[PDB]
Number of protein chains: 2
Amino acid sequence: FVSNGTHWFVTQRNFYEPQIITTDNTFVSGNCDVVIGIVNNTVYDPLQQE
Amino acid sequence: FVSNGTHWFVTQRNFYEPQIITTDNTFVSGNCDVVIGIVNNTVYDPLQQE
């Protein structure tokens, strides 16, 4: 989860090539947890599809 | 991403277990023009099923 001060995006340790957080590109276990590092941002689910 | 002159499908480089080309087993990192060697097949995304 990386940001340029904004535009929080997701990429790997290969190239910047930023991507929208993209729920399918994340892993969820723990929900809003007491874990360090929550930046309180949101991710679009590709299947919102509203 | 391979075919035998017909159905487009993907199988691990390791063995031949073709999976019908699907968005589920593909990736995007930009614009089509940047790409080369493009079969340019339409991914059979299950969007229609949505």
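Sequence positions for chain A are given in Swiss-Prot numbering; the residues included correspond to 1095-1144, in order.
If you check the header, you will see the structure was determined by electron microscopy, 3.7 Å.
Cβ coordinates are placed from backbone N, Cα and C, and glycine is handled just like the others.
The natural variant A:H1101 to Y is recorded by Swiss-Prot, whose note states: In strain: Theta/P.3. In Swiss-Prot, a natural variant is listed as A:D1118 to H, annotated with the note In strain: Alpha/B.1.1.7.
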Cα separation, A:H1101 (variant position) to A:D1118 (variant position) (Å, whole number): 18
Residues near A:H1101 (variant position) in space but at least six apart in sequence (CB under 8 A): A:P1112
Per DSSP, three-state class assigned to A:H1101 (variant position): coil
